[PDB]
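> Just passing along the structure, written as structure tokens.
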Amino acid sequence: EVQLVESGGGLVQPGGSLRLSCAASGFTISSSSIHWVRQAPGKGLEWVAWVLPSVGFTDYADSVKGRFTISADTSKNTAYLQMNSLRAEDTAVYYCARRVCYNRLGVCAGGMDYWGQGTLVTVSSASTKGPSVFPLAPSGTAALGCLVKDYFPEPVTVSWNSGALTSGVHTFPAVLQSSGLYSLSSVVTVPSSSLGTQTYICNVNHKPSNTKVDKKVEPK
Amino acid sequence: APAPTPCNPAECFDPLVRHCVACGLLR
Amino acid sequence: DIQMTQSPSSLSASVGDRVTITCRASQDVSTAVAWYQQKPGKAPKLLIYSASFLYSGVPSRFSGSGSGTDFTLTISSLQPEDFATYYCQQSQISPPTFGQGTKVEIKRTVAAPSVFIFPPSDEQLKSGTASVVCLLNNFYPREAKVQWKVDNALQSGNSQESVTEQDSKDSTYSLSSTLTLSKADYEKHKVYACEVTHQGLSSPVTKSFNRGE
């Protein structure tokens, strides 16, 4: 099957540079155009570039032209996006994609069918800080949860009882605090009878600061 | 004006890229 | 360059409704328009390519039409899992510009939130700050008002809200409101309460606690 595996995301200084990779399986990239698309927080999808690797032809959105360089290495079956002179407005999730073509009367009928998993680029001078995890103590049905406060950059993941608890879980979007640090809560509703018997643990992970916390939430 | 290069079997012409590329079966 | 204009910007439609999203090109783009569906924070999904052609695997209820300048994505019978932002893209002429998108939300019956208040943990208080957290769970519509009262006194701009995407089976929302104070100001007062106003609620619902159980 087809797979596009991205890598190289992260945090960088305004003015700084960074290289995304998009490694492909199940097809040859030389005969297809590989595309980069990105989504800034609370904005539409924005196409940024393409490369036709067989010959090395490229094209760029005006918004990125003169700063980013798209390229490919046919023998490594991988495409790249070198991004320079980065700005706050470049902060986004960057996806790579393949344009599939089908033969309709000699010309391509196509679109972007296979996509990488998307990799977050944050452009900012702030330092990476790991979160603190605080319990939201409970008390029919009871709400409890845990509060993941003061981290940078995005993202955090939250799972419950090591993958056993999923129903009734709500992990909220992160909010940018006035302090410049993110925070979020994950909550769950459980049967009110279990509170004294089942232990509830939130598994928080913040890969950017390699912080991994597992927090018990018990009645006070 | 200049007629594009003819695509071999297995390829077809993608106007987006102004070039021949792989082209599968349309269904 | 070529510009793609979608309509409407957004819409709300009931499960079972026919949904029509329009997409216009500034210039003739033949039939080279595609339609994509994007679930929040996830890779978009190719629904339709070349105006009318269905990508293998895509449910039959999605279809597209048009050529030249005017294109339309139709969802014959809207299902709960279909909320997303839908984008058209033209690939006749480079650069292949996206339309603004069209956010589809699922309209459904009104439902009240179960409200819950949470006091700040002992752990946090040591750090010098206190977060008080109000939860509104599984409600519809999205419009809701949350007010904080510390010893019956209305609070200004010391709280923030986050909301979940629609639930993919029951189309409800959940909402967190977080009230942030210094430890000192927290330890000066007794009674913390969030007042929730919402259409599903006949009158406001207030959940409260006194500091130190």
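Just so it is clear, chain B uses Swiss-Prot numbers, and the residues here are 13-39, in order.
Yeah, the Cβs are placed from backbone N, Cα and C, and that goes for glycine too.
Under its mutagenesis entries, Swiss-Prot includes B:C24 to Y with the note: Abolishes a disulfide bond and thereby changes the specificity, so that both TNFSF13B and TNFSF13 can be bound. Looking at Swiss-Prot, you'll find the mutagenesis B:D26 to A noted as follows: Strongly reduced affinity for TNFSF13B. Experimental mutagenesis is annotated in Swiss-Prot for B:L28 to A, with the remark: Strongly reduced affinity for TNFSF13B. Here the residue is the original one, while Swiss-Prot reports the published mutagenesis B:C35 to S with the comment Abolishes a disulfide bond and thereby changes the specificity, so that both TNFSF13B and TNFSF13 can be bound.
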> So for B:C24 (mutagenesis position), how many other CB atoms are inside 10 Å of its CB?
23
> Between B:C35 (mutagenesis position) and B:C24 (mutagenesis position), what C-alpha distance do you get in Å?
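B:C35 (mutagenesis position) and B:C24 (mutagenesis position) have their Cα atoms 6 Å apart.
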> Taking the Cβ of B:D26 (mutagenesis position) as the reference point, list residues of the same chain whose Cβ is under 8 angstroms away and which are at least six residues distant in sequence.
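For B:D26 (mutagenesis position), the qualifying residues are B:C32, B:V33, B:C35.
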> In terms of DSSP three-state secondary structure, what is the assignment for B:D26 (mutagenesis position)?
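Note: B:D26 (mutagenesis position) is in a strand by DSSP.
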> Does DSSP put B:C35 (mutagenesis position) in a helix, in a strand, or in coil?
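Where B:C35 (mutagenesis position) sits, the three-state DSSP reduction gives coil.
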> Specify the count of other C-beta atoms within 10 Å of the C-beta of B:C35 (mutagenesis position).
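A count of 25.
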> Which of the mutagenesis positions B:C24, B:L28, B:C35 have a Cβ less than 8 Å from any Cβ in chain C?
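So the ones by chain C are B:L28.
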